Amino acid sequence: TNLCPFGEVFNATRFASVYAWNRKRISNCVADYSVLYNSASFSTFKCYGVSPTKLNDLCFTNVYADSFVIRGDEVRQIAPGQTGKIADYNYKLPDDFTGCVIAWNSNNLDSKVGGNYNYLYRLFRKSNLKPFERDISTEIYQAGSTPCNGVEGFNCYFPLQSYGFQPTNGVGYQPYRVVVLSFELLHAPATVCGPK
Amino acid sequence: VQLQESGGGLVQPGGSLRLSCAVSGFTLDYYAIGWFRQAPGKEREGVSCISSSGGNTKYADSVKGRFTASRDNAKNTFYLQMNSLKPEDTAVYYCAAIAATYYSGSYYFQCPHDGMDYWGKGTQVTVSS
Amino acid sequence: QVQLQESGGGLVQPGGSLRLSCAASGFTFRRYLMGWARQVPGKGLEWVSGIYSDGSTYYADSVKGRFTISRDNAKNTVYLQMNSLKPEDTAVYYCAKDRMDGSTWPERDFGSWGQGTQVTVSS
C-alpha cells in the first residue's frame, strides 16, 4: 500500500523563509497520522475543527502542507483569530480552518555562531494580508511623510527583516520549523483515508 | 546582552551633550544601533541609526545637522553627540539594538521601531533656563 | 508574568536518582499541561514527559519505565524523578506551560519555557 510521502516534507534539508512559505500538495495516497502523535520531537501539535483520533477514520480529497520557519514566541500566532506581525503580514489562516499545526525546535540545524541571516520575515505592508496569500514583493515601503524613490533613508524602510538566529539564544528565541496541514474536501473521489 | 545609558544631564539652551551606550554580549557579526527619544505626552520616535561598522549614519529631519553618531575604535560603545539643543528636544533617550538584514548579496542597516530586539533603561534630558 | 525555576541535578553516578522540581507562580497551576523537555547537546529539544490537568501521563520510549512524573495538589510544583541514569541522559531539562486549558492526549502547545538546569551523569 503506497503511503503519503510525509517524509519529503518534514525531513526536507532546507526550509523556506516565512514570507515565501512553500506549499506542497499531497494527494492520492494513504497517511498514518500515528507516526506524528507518537513522536517526541514535535513540541506543538494542535488541531482545529477535528480531533486527532477521528483523523484515521476520515477521508479527504486533498491535503496541503505549508512549511516555514519562525521564532519560538511567534508560534502562538499560527492559529485562527490571532494577531501580530507574522499573522497580519506573512501567513494568515482563515476563520474556519480545519487542520492541524505541527512545530518543533530546530536549533541544531538553523542556527550558527555569529547569526544566520538567511531567514527573513515581512515587517511592513500597506494592508493586512488575505488568508492563504503570499506576496513576495520587495519594494521600498514609505512609512513617513517624505516620498521614497528606492533609496533607503530614515523614513524609507526595506520591508524585510532578518531574524538573526543564534545558538546562545534562549529557548523562547530559538528557531522553530512549522508545518501546517490543511484538510479540504471537494466534490471528487477522496483517495486520502486511514490505513485501516 | 546588556545596554547601559549614561550622560543624561541638564544644560542651558545652545549647549552640548554626549550620550553613551555600552554594548555587551552581542556576538552578532552585523547589527545596528539606534537612538530613540520619548517626549512627555507623545509616542516614541527615532532619532538616529548607525551600523556596527559605523559607516552609515541616518538622522531624522528634525535633528539633521545637529546630531552626530559615532563609534569608538577601541571599545564597543556608541555615542550620540547633540549640539545646539533646543527646548523641544527634552525627552528620555533610549539605546536599542537590532540585527542587520542580508538579502541578495547586499546588507541593509535600518532601525524599524517595531523590530528592535533589546532596549536600554533610558535617561532624562531636560534643557531649560 | 510566569516564572519557572529548575531545582536539582548536577553530578550523579550511573544508576543515581535525581528529583527535578519546577515551581511556577503567576497563573492558576491547577489546569494546564506541564512537561519536562530534554536537549542533549548536538540535537534539538525532545519532549521527555508531561502530565495533563486530569492526570493523564505521557512518556517517551527512551524513558518509559525509568521516569515518573508527579503533579502536586495545593502546590504549584511538578516533580520529575529519574532512576538508573545512564550516560545518554547528560543534557539540560526544561519545564513548559501549555498555552491552552483542558488539553487532551495528542494536543501539546508548550509556549512558556523555564531556565533549565544541566544534569551530568558521569563516573
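Following Swiss-Prot, chain A residues are numbered 333-528, in order.
Recorded method is electron microscopy, 3.4 Å.
Note that Cβ sites are derived from N, Cα and C of the backbone, with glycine treated the same way.
Taken from Swiss-Prot, the feature domain 'BetaCoV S1-CTD' covers A:334-527.
Neighbours of A:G339 (variant position), defined as other CB atoms within 10 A of its CB across all chains, total 10. In Swiss-Prot, a natural variant is listed as A:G339 to H, annotated with the note In strain: Omicron/BA.2.75, Omicron/XBB.1.5, Omicron/EG.5.1.
Swiss-Prot gives this note for the natural variant A:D405 to N: In strain: Omicron/BA.2, Omicron/BA.2.12.1, Omicron/BA.2.75, Omicron/BA.4, Omicron/BA.5, Omicron/BQ.1.1, Omicron/XBB.1.5, Omicron/EG.5.1; complete loss of interaction with host integrins. In the three-state DSSP classification, A:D405 (variant position) falls within a helix.
Record note (Swiss-Prot), mutagenesis A:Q493 to Y: Reduced host ACE2-binding affinity in vitro. The unchanged residue is displayed. Under DSSP, A:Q493 (mutagenesis position) is assigned to a strand (E or B) in the three-state scheme.
Long-range Cβ neighbours of A:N501 (mutagenesis position) (same chain, at least 6 residues apart, Cβ-Cβ under 8 Å): A:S443. DSSP assigns A:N501 (mutagenesis position) to coil, not to a helix or a strand. For the mutagenesis of A:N501 to T, Swiss-Prot gives this note: Reduced host ACE2-binding affinity in vitro. The structure shown keeps the original residue.
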Which ones in the same chain are close to A:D405 (variant position), with CB under 8 Å and 6+ residues apart in sequence?
A:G504, A:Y505
Under 8 Å Cβ-Cβ to chain B, which of the recorded positions A:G339, A:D405, A:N501?
none
How long is the line from the C-alpha of A:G339 (variant position) to the C-alpha of A:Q493 (mutagenesis position), rounded to the nearest angstrom?
30
